[PDB]
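Participant: This is the structure I have questions about; it appears just below.
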Amino acid sequence: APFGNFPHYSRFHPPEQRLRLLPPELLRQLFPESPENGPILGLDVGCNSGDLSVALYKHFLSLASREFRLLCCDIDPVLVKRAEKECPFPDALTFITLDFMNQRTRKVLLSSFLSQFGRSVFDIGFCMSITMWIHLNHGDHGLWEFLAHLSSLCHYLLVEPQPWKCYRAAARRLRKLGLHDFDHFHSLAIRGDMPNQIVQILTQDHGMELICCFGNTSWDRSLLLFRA
Ligand SMILES: Nc1ncnc2c1ncn2[C@@H]1O[C@H](CSCC[C@H](N)C(=O)O)[C@@H](O)[C@H]1O
C-alpha cells in the first residue's frame, strides 16, 4: 500500500476523536438555506473504506431545507467497492475509484458527478489524512498541484494535514517494504509544520483564506477549514 491504501484505516484512529472538536452544525454554519442553490455537494478525497465518510455524514446536522450529497473517491478499487457494500446511506454517498493526480480521470468523473445538479464546482471538500500520501507519492510539486486543484474545485475545504511525525514512520514502512519507489522523503523541501505549510500554500498561492481550525497545529491531528 504505497499510496496509503491501508484496508480499514478506521481501526487506526477512530472517527470520533477526529471530529469531537468538529461542530455538527458545520453544514448549517457554512451554507445558505435557500433550496434554489440545490443540494450541498461534498467531495471526500481519500475514502479508505467509507468509515470516516459515513461518520462525517452521520456527524453533520442537516439543514431540513437542502440535502447533503457526498461523492467520495479513493485510489484502491477493492477498498472503494468494499465501502460501497458496507455503506449505510446509498442515496447520499457515492463511492468512486480515482487517482486524484490524474487530470483526465478526475476531470471526467467529477464532471460526470456534478452534472447531476448543475454545479460547475463542489460545495465542500474533505481532505482528511491524504496530504502526506500525495506528498510522499508526488513530491512538493504534487502536494502543491493537489492543493491547487482542490482550491479551484471547492468553495470550502476541510483539510487534515498529517504532521511531520507520521512522515518518518510512513517512509520507513515504505522503504523496508520494498517500496521506496513511492517515496520522495529526501527531496521534500516543504517540511516541519505541515499544517502551517498547507495554510501558506492555500493562502498565498491558491486564493483561499483560513476561516476555522479545530485543534492545535502542534497536536496529534488538527482540522483546518479554508474558504475560496
Ligand atoms: N492520488 C490519490 N487519489 C485518490 N485517493 C488517494 C490517492 N492517494 C491516496 N489515496 C487514498 O487516500 C487515503 C488516505 S488514508 C485516509 C483515509 C480516510 N481519509 C480517513 O481519514 O479515515 C487512502 O485510503 C488512499 O486510498
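We're sticking with Swiss-Prot numbering for chain A, so the shown stretch reads 29-91, 100-264, in order.
Heads up, header says this was done by X-ray crystallography, 2.9 Å.
The backbone N, Cα and C atoms fix where each Cβ goes, and this holds for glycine too.
Just lifted these from Swiss-Prot, have a look:
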{"type": "BINDING", "residues": "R46, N76, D110, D135, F136, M164", "note": "S-adenosyl-L-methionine binding site"}
{"type": "MUTAGEN", "residues": "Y37 to A or F", "note": "Abolished O-methyltransferase activity"}
{"type": "MUTAGEN", "residues": "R46 to A", "note": "Abolished O-methyltransferase activity"}
{"type": "MUTAGEN", "residues": "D72 to A", "note": "Abolished O-methyltransferase activity"}
{"type": "MUTAGEN", "residues": "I111 to G", "note": "Decreased O-methyltransferase activity"}
{"type": "MUTAGEN", "residues": "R118 to A", "note": "Slightly decreased O-methyltransferase activity"}
{"type": "MUTAGEN", "residues": "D135 to A", "note": "Decreased O-methyltransferase activity"}
{"type": "MUTAGEN", "residues": "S165 to A", "note": "Decreased O-methyltransferase activity"}
{"type": "MUTAGEN", "residues": "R208 to A", "note": "Strongly decreased O-methyltransferase activity"}
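Mind mapping these onto the model and telling me what they sit next to?
Facilitator: Look at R46 (mutagenesis position): DSSP puts it in a helix.
The Cβ of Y37 (mutagenesis position) lies under 8 Å from the Cβ of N76, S77, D79, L80, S165, each on the same chain and at least six residues away in sequence. The DSSP secondary structure for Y37 (mutagenesis position) is helix.
In the structure as shown, the Cβ atom of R46 (mutagenesis position) sits within 10 Å of 22 other Cβ atoms.
Sequence-distant contacts of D72 (mutagenesis position), defined as residues of its own chain at least six apart whose C-beta falls under 8 angstroms from its C-beta, comprise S81, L84, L106, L107, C108, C109, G161, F162, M164.
Less than 8 angstroms from the CB of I111 (mutagenesis position) sit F31, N33, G74, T133, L134, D135, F136, each of them six or more residues away in the same chain. In the three-state DSSP scheme, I111 (mutagenesis position) is classed as coil.
Sequence-distant neighbours of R118 (mutagenesis position): residues of the same chain at least 6 apart with a C-beta under 8 Å from its C-beta are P35, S77, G78. Secondary structure from DSSP puts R118 (mutagenesis position) in a helix.
Every protein chain considered, the tally of other Cβ atoms within 10 Å of the Cβ of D135 (mutagenesis position) stands at 13.
Counting every protein chain shown, the number of other Cβ atoms lying within 10 Å of the Cβ of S165 (mutagenesis position) is 20. DSSP assigns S165 (mutagenesis position) to coil in the three-state reduction, placing it in neither a helix nor a strand.
With a 10 A radius on its CB, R208 (mutagenesis position) counts 12 other CB atoms from all the protein chains. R208 (mutagenesis position) carries a helical DSSP state (H, G or I).
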Participant: Name the secondary structure element type, per DSSP in three states, that contains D72 (mutagenesis position).
Facilitator: strand
Participant: Quick check for the class: what is the C-alpha distance, in angstrom and rounded, between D110 (S-adenosyl-L-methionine binding site) and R46 (mutagenesis position)?
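Facilitator: Taking the Cα atoms only, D110 (S-adenosyl-L-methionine binding site) lies 20 Å from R46 (mutagenesis position).
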Participant: So how far apart do the S-adenosyl-L-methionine binders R46, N76, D110, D135, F136, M164 get, largest Cα to Cα in Å?
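Facilitator: Comparing all Cα pairs, the maximum is 25 Å.
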